[PDB]
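Undergrad: After the structure tokens below, expect a handful of questions from me.
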Amino acid sequence: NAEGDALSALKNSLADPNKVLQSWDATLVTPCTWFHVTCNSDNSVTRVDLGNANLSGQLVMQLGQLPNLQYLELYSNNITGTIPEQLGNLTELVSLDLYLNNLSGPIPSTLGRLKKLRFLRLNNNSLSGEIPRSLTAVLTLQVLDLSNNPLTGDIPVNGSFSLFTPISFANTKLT
Amino acid sequence: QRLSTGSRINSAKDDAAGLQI
Amino acid sequence: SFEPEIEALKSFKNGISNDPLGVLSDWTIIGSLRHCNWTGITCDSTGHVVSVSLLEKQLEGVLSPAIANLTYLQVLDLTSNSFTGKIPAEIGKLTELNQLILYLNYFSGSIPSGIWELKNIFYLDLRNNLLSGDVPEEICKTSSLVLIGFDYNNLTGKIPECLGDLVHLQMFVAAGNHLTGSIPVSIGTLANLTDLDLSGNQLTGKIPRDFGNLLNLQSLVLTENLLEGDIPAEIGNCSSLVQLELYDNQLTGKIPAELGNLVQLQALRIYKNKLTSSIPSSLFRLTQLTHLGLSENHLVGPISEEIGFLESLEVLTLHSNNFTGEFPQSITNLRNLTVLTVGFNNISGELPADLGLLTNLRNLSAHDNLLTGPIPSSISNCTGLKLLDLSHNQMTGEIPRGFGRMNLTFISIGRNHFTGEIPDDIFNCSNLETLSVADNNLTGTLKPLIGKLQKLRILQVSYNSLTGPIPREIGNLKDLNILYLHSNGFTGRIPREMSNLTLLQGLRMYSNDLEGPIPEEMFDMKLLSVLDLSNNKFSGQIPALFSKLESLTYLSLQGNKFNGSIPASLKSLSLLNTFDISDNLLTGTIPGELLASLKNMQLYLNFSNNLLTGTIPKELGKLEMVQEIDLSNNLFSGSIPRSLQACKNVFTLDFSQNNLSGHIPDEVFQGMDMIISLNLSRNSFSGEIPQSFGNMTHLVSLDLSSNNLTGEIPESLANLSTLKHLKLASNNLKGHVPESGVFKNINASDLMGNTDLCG
Ligand SMILES: *[C@@H]1O[C@H](CO)[C@@H](O[C@@H]2O[C@H](CO)[C@@H](O)[C@H](O)[C@H]2NC(C)=O)[C@H](O)[C@H]1NC(C)=O
Ligand SMILES: *[C@@H]1O[C@H](CO)[C@@H](O)[C@H](O)[C@H]1NC(C)=O
Ligand SMILES: *[C@@H]1O[C@H](CO)[C@@H](O)[C@H](O)[C@H]1NC(C)=O
Ligand SMILES: *[C@@H]1O[C@H](CO)[C@@H](O)[C@H](O)[C@H]1NC(C)=O
Ligand SMILES: *[C@@H]1O[C@H](CO)[C@@H](O)[C@H](O)[C@H]1NC(C)=O
Ligand SMILES: *[C@@H]1O[C@H](CO)[C@@H](O)[C@H](O)[C@H]1NC(C)=O
Ligand SMILES: *[C@@H]1O[C@H](CO)[C@@H](O)[C@H](O)[C@H]1NC(C)=O
Ligand SMILES: *[C@@H]1O[C@H](CO)[C@@H](O)[C@H](O)[C@H]1NC(C)=O
């Protein structure tokens, strides 16, 4: 299917010394039998758990091709590059963890168009830029740990950040 | 392939089918 | 024949940075006067340079503008070299130029405007370069053009609508570019047009109806575009059409019956589109068809027996459609057939006997259909069959012999009614990388011949009734990545030879009769991701050597005889998303640093049904992002740690059937907003009911039954929408029981016996 193709694209953009993605065969009808990939009863991909796989590489735009993706865990890898704006195209996405990575660039404003988002952790990265105001729009946000990557431009209190204890910023060169 | 001989028959693919498990 | 040409050629030689084959060396050694004898250089009768032709000479560098100083030049052929840079803008000066072929190089920048001014140019091949920009309207005014290759460049913008002016055109190929907008209708006015390839672009809108006017058209390739609407019936009037490729588009509506009029057709591929209704019988009138596929569409109805007429047919893809009714028994009429895919349809009936007739058959995919009946024994006679997917069907009978002589690679026959044993001759085919019989009635042992197919990557025997031990031959597989034998009657000890699979990323042995000490050697597998040993006869303590597998996303020891206390060594694995130790004999406390060393565990923690004794470790708070925690049916003693207020991803929490006591902390449940089901039932819990229960929006079932809880029932629960099942029952509660809410349809049982409750 298309989702299997998307994840195949992700796999091609990544170096995998631990052979974690060995399980991923693009020729399968769905990527639901792939390890570190979990789907729902309708075969649409729900979770992707790549955390601590010691991968290396860049993310991919096709990560927006998983409409039902809820939990995306790439955390604690050597992955570099930016965060694709197409991550906004995910309708219901509960947890986005890119933390503990070498990822650089700005945090895309599209990260504020997922209104189902609870956990966003971008912390311990190379991320540089300004915080999207739409992150104050999403309101669910039980946890935002983003820190350790120099950003500044301000610290918004615009009101979904009203609930944050501020380890949530912690050397953003912030304000 | 030269431009003269034109587009051949195998220049396009067949639709590949998935694997069920 | 004088100096100026010589200087042009020399100035071309210079500017070529690398010549490993030493071609141009010829030019140096022969001399300047004899230059008409130079390699690649040919002159006319009068002695003027006409053709410069250098192909696959591996030349690097740039094309010097000095070529413009060869005036009598007709053909310049640079095909298949390393030339970089931009095509010299002075190239318009040649004027005698017949064919400019830059094919297969690195040329970049916009196409020189000068080219379009040439009145003598027929053959223009720019294919396979870096050229950017757009095809200018000016191209319509250069009227000598016949063959234009644009294939595989960076060209953008829209195809000039005036292209019909390019009267002499026989071929136009823009494929593999960024072109957008629609297809110019004027194109349909080129009467000498043979080949047209627009494939691999962003082109939109409908296919021009007037395309039906091209009677010399042989290849029409629109594939991998955004094209919409329906296939025009007018296309039925192109009689010279050998090849029609519409695939990977937005095309809709029914297939034109008039397509049946193109009898020169060999390849018809409309697949990956929105097409609807049923296949017109007229399509079976194309008897020269080799490749045909309708796959990845909305097509309905049956597949007529008339496919038997095609007979030149090689590849057939009908898969991923709505096709219904009986299977095409006459499929055996096409003996050139190699690939046949009907998968993902509602097609029913039985495979034909004499299916063995095909012989050439490589791919057979019937998967996900209504097909019943036995696999035809005649399939023994398909000797060229690499792939057989019959999986997910109603098929019956026993797996025949003959798979040993087929030379297969992938076999998925699973999810069927198949009975009998696994034919041993099936192991005589060594090229098999995938064997899946899973979910059938197959009975027998798994014989040591299994050791015969070394190349296997994945093996699924699950959901059958099979018995006997697991052969040590299993060790030979080597590269197996998935091994699933679960849900069978396998008995005995796990063979230590399984340690010899170092590539195995998952193991499911669950729901079997397996027993005995787990071989030490089996812990030498570092690559094993998921391990399910659950529901077996395994006994004795949980080996500390389980720590030796440090990458585990999934571990289930559940439903066994396991002895003693949870080994602390298990702290070694922090990658666990699912730890199910539940339903065993396990005694003693939960080790704190094990519960801590699992920091991020995303799914399932189940210790339930064990002899475990103690306070619930505060390190359970360190567990975050965990959806389910079941500690139920244990000896756990003390009060609930407030420390676990830190896990907000908890959906279901079951502490029921335990010795837990003290007040239920409100502080701990503030954090657990997300909870859907909560079971505190059958404990010593005292004090009031937490008011934060009213702050739980996702709470569905709440069981407080069988406790010491002293408080008045909190109304908060009343108006709560998502609450469905509530259990109060045996307890001491006072006063008015809430009216509007789940209390409307409530059963008296849930409130009884509560002693005094006004109502
Ligand atoms: C017929 O089966 C073969 C395998 O036996 C399929 O081949 C693979 O297809 C994928 C994707 O196109 C390629 O990456 C592999 O290299 C192919 N393997 C071989 C050996 O060709 C093929 O897709 C099947 N044919 C159809 C039309 O479904
Ligand atoms: C072509 O030849 C002339 C001399 O006749 C020379 O001046 C010119 O530089 C050459 N090509 C160009 C236009 O550079
Ligand atoms: C079309 O093709 C034939 C070539 O045999 C030719 O006689 C005829 O003039 C052509 N028409 C053109 C050039 O438009
Ligand atoms: C070509 O086919 C069309 C139907 O698509 C038909 O009406 C027409 O008469 C045929 N040729 C012409 C232009 O006469
Ligand atoms: C087959 O029919 C069933 C019941 O009508 C339907 O649910 C299913 O979508 C159909 N399958 C296919 C592949 O069209
Ligand atoms: C294979 O073909 C031969 C004749 O070509 C036939 O006798 C045999 O029955 C076929 N298949 C089987 C079942 O061996
Ligand atoms: C369980 O553990 C005890 C003590 O280690 C051991 O002696 C016994 O054999 C085990 N139980 C059984 C019946 O396997
Ligand atoms: C809660 O758990 C107990 C077992 O201790 C079970 O019997 C009961 O049915 C559960 N309550 C509900 C309503 O789920």
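Note that chain C is numbered according to Swiss-Prot, with residues 26-784 shown in order.
Each residue, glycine too, has its Cβ placed from N, Cα and C.
From Swiss-Prot, here are the annotated features:
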type	residues	note
MUTAGEN	C:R294 to A	Abolishes flagellin-binding
MUTAGEN	C:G318 to R	In fls2-24; abolishes flagellin-binding
MUTAGEN	C:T342 to Y	Abolishes flagellin-binding
MUTAGEN	C:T434 to Y	No effect on flagellin-binding
Undergrad: Around C:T342 (mutagenesis position), how many other CB atoms lie within 10 A of its CB?
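TA: Looking across every protein chain shown, the total is 27.
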Undergrad: What are the non-local neighbours of C:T434 (mutagenesis position), defined as same-chain residues 6+ apart in sequence with CB under 8 A from its CB?
TA: C:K411, C:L412, C:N456, C:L457, C:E458, C:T459
Undergrad: Which residues of the same chain, at least 6 positions away in sequence, have a Cβ lying under 8 Å from the Cβ of C:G318 (mutagenesis position)?
TA: C:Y272, C:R294, C:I295, C:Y296, C:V340, C:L341, C:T342, C:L343, C:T366
Undergrad: Using a Cβ cut-off of under 8 Å to chain B, which of the mutagenesis positions C:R294, C:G318, C:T342, C:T434 qualify?
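TA: Listed in sequence order, the mutagenesis positions near chain B are C:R294, C:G318, C:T342.
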Undergrad: DSSP secondary structure for C:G318 (mutagenesis position), reduced to helix/strand/coil, please.
TA: strand
